[PDB]
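Q: What follows is a structure written as structure tokens; I'll ask about it next.
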Amino acid sequence: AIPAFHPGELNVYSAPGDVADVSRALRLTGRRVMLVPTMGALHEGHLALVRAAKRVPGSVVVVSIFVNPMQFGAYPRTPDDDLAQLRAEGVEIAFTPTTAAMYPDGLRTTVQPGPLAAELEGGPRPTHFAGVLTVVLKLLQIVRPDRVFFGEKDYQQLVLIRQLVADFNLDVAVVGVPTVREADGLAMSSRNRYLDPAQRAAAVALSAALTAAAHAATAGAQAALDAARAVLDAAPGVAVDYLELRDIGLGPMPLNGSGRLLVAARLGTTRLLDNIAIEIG
Amino acid sequence: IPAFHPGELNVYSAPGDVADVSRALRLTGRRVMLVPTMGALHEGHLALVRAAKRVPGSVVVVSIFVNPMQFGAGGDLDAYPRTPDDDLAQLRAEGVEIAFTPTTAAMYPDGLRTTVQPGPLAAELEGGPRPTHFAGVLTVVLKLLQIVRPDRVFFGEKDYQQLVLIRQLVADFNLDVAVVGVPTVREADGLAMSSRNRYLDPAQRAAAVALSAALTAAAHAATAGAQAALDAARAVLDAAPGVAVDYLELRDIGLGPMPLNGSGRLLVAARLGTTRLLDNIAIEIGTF
Ligand SMILES: Nc1ncnc2c1ncn2[C@@H]1O[C@H](COP(=O)(O)CP(=O)(O)OP(=O)(O)O)[C@@H](O)[C@H]1O
Ligand SMILES: Nc1ncnc2c1ncn2[C@@H]1O[C@H](COP(=O)(O)CP(=O)(O)OP(=O)(O)O)[C@@H](O)[C@H]1O
Ligand SMILES: CC(C)(CO)[C@@H](O)C(=O)[O-]
Ligand SMILES: [Mg+2]
């Protein structure tokens, strides 16, 4: 028998088989299942993902809350508050599995990403994306959503998930949602709370550098890169790990055309990242 | 949706075509059965097909694809037997409605990019000397399952380690498909059917009976314990001319990090000339 599902209410399921059965039943009833993968501690950035999923006609939104140990090398856990926010957004399904339910046999079969996973964010964390793709593949198989939502803020992650979907012939649409930003441009992130006042003010340099580059781009790729570097060079205590212009699939940037500029920097012990669309010329 | 002529063999090479047809069939209530093969079909494959065919209201999809990823450098890939015409004739004779025959470019348009990394069992037995073989197998099977989205997928017990690894793949990635193992089909004297049997000359073919003879002798000797079972198999293999044993191992049925306790599987791999043959059998320790 299919588990109970109360429309218009937030239905919480912890067992994978339960959400799998409900999702299947709902799709048969005329709903389009939308999956929004999270690790909890929800903020406006996550709500933008949720709102994107909810606006699809016939949508039933499934928000997974799962701190995936495999993508780590202390993590904030606010169950009650996260669920309240989801209820406030009109989300009808929350999937909150335990590590044991997701990995009943430990790490055995896993996903091995292509070479892009060793670059950029993969430099300091070479096994991070294998963890991300493995848990995302599992969530996709459990929930079987029509569309899955990820923030553009973690652009490399978004691109790797598009590679996962294409490479494994997955029947799901991957939707990238624009980065939600604080009033001064800083990309919203749970980790921002760790920045002291001086670091928080200096942190504006990442987004300022990216938007400066996007507008400098009419003058060419070098102009865009040099403008971004100048902005980052005007900030104290911002240790840039990388500032790279690539094509939209993160391969080498074209002579002209569309691309993406990505930056990551360390402010004290907090690593921040950001990125932006760039049109060369 | 491409054309689907019921009661006839429909051949599709494009992944999108078989995906669309399978989806359409599933939507009308028919249950889709997938039998993955690398072609060069023989009675062993037909047993998988018949097992699939008997599921009520099923539509059977047999994929034929010599997967380059599971072959290690060498002329192994080029040497693999290919008999496409006889294969399709056999499927028609079996009443199969769908054959999926993708091209290498359709399956690997981006070369080897995202792939499946099997658990530790993949580095053992068959994987010892071929460390990337099972990643090739699991990657292609994962793709075939996503393309066809069958309710059940059929594999032969002959390649027992492969069957176990596919069950791991399905469990580990939460795949919504039932894995069905089908008993090994054998020639009248016991030889496990295999497309590689065609490389045994008359003498090697005669000597090859030793693998199955050794396994069945071991299964009956097992009432006396594991040592008796293994020694009986070894004696039969040792009495066989021109049979070079690669390995003979008795393991728990899951072939995993668990000691043998009552129910096991005895696996053997041996070379007759350049032909490497495999076989395995269920073993019950201390049971008559
Ligand atoms: N500002 C933002 N705008 C849009 N999506 C965002 C976002 N911040 C995070 N997301 C998305 O929310 C999902 C969950 O990612 P998390 O890492 O759990 C949250 P986070 O804010 O990035 O925390 P973190 O600072 O610990 O990394 C991802 O798809 C992520 O890209
Ligand atoms: N004798 C047999 N009985 C039952 N299933 C068999 C079988 N021989 C092969 N199969 C199964 O048929 C499927 C396809 O395997 P193939 O590699 O295409 C044929 P093969 O005969 O095993 O070729 P090979 O000798 O070149 O390895 C596998 O699931 C395999 O285990
Ligand atoms: C499972 C399989 C069809 C994958 O190519 C192949 O390994 C085989 O012949 O068993
Ligand atoms: Mg994050």
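Residue numbering for chain A follows Swiss-Prot; the residues present correspond to positions 2-74, 81-288, in that order.
Cβ coordinates are placed from backbone N, Cα and C, and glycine is handled just like the others.
Swiss-Prot feature annotations, pasted as is:
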type     : residues                              : note
BINDING  : A:40-47, A:158-161, A:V187, A:195-198 : ATP binding site
MUTAGEN  : A:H44 to A                            : More than 1000-fold reduction in activity and 52-fold decrease in adenylate formation
MUTAGEN  : A:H47 to A                            : More than 1000-fold reduction in activity and 60-fold decrease in adenylate formation. 10-fold decrease in the affinity for ATP
ACT_SITE : A:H47                                 : active site, proton donor
BINDING  : A:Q72                                 : beta-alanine binding site
BINDING  : A:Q72, A:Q164                         : (R)-pantoate binding site
MUTAGEN  : A:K160 to A                           : More than 1000-fold reduction in activity and 50-fold decrease in the affinity for ATP
MUTAGEN  : A:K160 to C                           : More than 1000-fold reduction in activity and 120-fold decrease in adenylate formation. The enzymatic activity and the affinity for beta-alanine can be increased 10- and 3-fold, respectively, by alkylation of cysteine of mutant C-160
MUTAGEN  : A:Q164 to A                           : 50-fold reduction in activity and slight reduction in the affinity for beta-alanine. 30- and 40-fold decrease in adenylate formation and pantothenate formation, respectively
Q: Roughly how many Å lie between the Cα atoms of A:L43 (ATP binding site) and A:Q72 (beta-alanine binding site), rounded to a whole value?
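A: If we compare the Cα positions of A:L43 (ATP binding site) and A:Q72 (beta-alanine binding site), the gap is 18 Å.
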Q: Within 10 Å of A:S197 (ATP binding site) by C-alpha distance: pick out those among the recorded positions A:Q72, A:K160, A:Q164, and say none if nothing qualifies.
A: none
Q: Going by C-alpha distance, which of the recorded positions A:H44, A:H47, A:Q72 is nearest to A:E159 (ATP binding site)?
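A: Given the candidates A:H44, A:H47, A:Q72, the nearest one is A:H47.
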Q: Where the model skips 6 residues between A:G74 and A:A81, what's the CA-CA distance in Å to the nearest whole number, could you check?
A: 13
Q: According to DSSP, does A:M40 (ATP binding site) sit in a helix, a strand, or coil?
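A: SS state of A:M40 (ATP binding site) = coil.
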Q: Cα-Cα, whole number of Å: the residue listed as 'beta-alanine binding site' versus A:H47 (mutagenesis position)?
A: 19
Q: What are the sequence-distant neighbours of A:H44 (mutagenesis position), meaning same chain, six or more residues apart, C-beta distance under 8 angstroms?
A: A:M195, A:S197
Q: For the recorded positions listed here (A:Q72, A:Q164, A:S197), which one has the lowest count of neighbouring CB atoms within 10 Å of its own CB?
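A: Each of the recorded positions A:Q72, A:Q164, A:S197 was scored by Cβ atoms within 10 Å; lowest is A:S197.
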Q: Since the record lists A:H47, A:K160 as mutagenesis positions, which of them has the fewest other Cβ atoms within 10 Å of its Cβ?
A: A:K160
Q: So which of the recorded positions A:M40, A:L43, A:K160 sit close to ligand 1, that is, with a CB under 6 Å from an atom of it?
A: A:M40, A:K160
Q: Name the secondary structure element type, per DSSP in three states, that contains A:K160 (mutagenesis position).
A: coil
Q: Report, as a single number, how many Cβ atoms besides its own are within 10 Å of the Cβ of A:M40 (ATP binding site).
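A: Summing over all protein chains shown, A:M40 (ATP binding site) has 19 other Cβ atoms within 10 Å.
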